[PDB]
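Structure record follows, encoded as structure tokens.
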Amino acid sequence: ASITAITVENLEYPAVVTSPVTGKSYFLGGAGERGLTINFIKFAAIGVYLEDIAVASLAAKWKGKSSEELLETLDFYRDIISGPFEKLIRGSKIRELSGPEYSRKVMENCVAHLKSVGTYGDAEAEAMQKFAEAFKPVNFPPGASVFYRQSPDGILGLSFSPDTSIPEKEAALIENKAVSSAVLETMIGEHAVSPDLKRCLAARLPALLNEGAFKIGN
């Protein structure tokens, strides 16, 4: 039919979001849940937004592929993760979480990843320190959100909100190529814990990739 909003555990993810920081417009690629290993306890919801130009970019290699084919093609997610377009990730809590509580397990996966690809030098350790620091003064009562703005120019912007509305400014800009893609790498890349996100993107992209390009209006 047409692109749609996704609701996760009562956390609405709009079909379209426009960034107040770069003016770029994104479309919902998919949403997912993320919880713990104790009974599986769901803690947060996650939505991956891709800039509208991402469609033209992915078109040549992926238009025509079925959702079944996309889901199994690791190379599909590498074009999503490292594609020449901005990505926006919004994590919204189901269960209250302080900055550090949350930033804790996010940095875990990120540090691991960077280590397994040989890109975790001082610069990378420094950037992750700035990342931890941006989360310290923040708290995430259910409904509250963190917006990771992954710039194509190697910037990772960090925004925090009381609800699911997008902030007008960012609390921090982390300038490191490897780290900029790390967060998205941990959610939809090869060694992603939960399939939820990868499955959702495989499901909703085929419809789009076939309509050529896609511009979220003037």
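Chain A uses Swiss-Prot numbers throughout; the residues present, in order, are 3-40, 43-222.
This entry, so its header tells us, was determined using X-ray crystallography, 2.3 Å.
Cβ atoms here come from the backbone N, Cα and C positions, even for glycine.
As recorded in Swiss-Prot:
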type: MUTAGEN; residues: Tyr106 to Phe; note: Strongly reduced reaction rate
type: MUTAGEN; residues: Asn113 to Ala; note: Reduced reaction rate
type: MUTAGEN; residues: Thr190 to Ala; note: Reduced reaction rate
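All protein chains shown were included, and the count of other CB atoms within 10 Å of the CB of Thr190 (mutagenesis position) stands at 20. Flanking an unmodelled run of 2 residues, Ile40 and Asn43 have Cα atoms spaced 6 Å apart. In the three-state DSSP reading, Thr190 (mutagenesis position) counts as helix.
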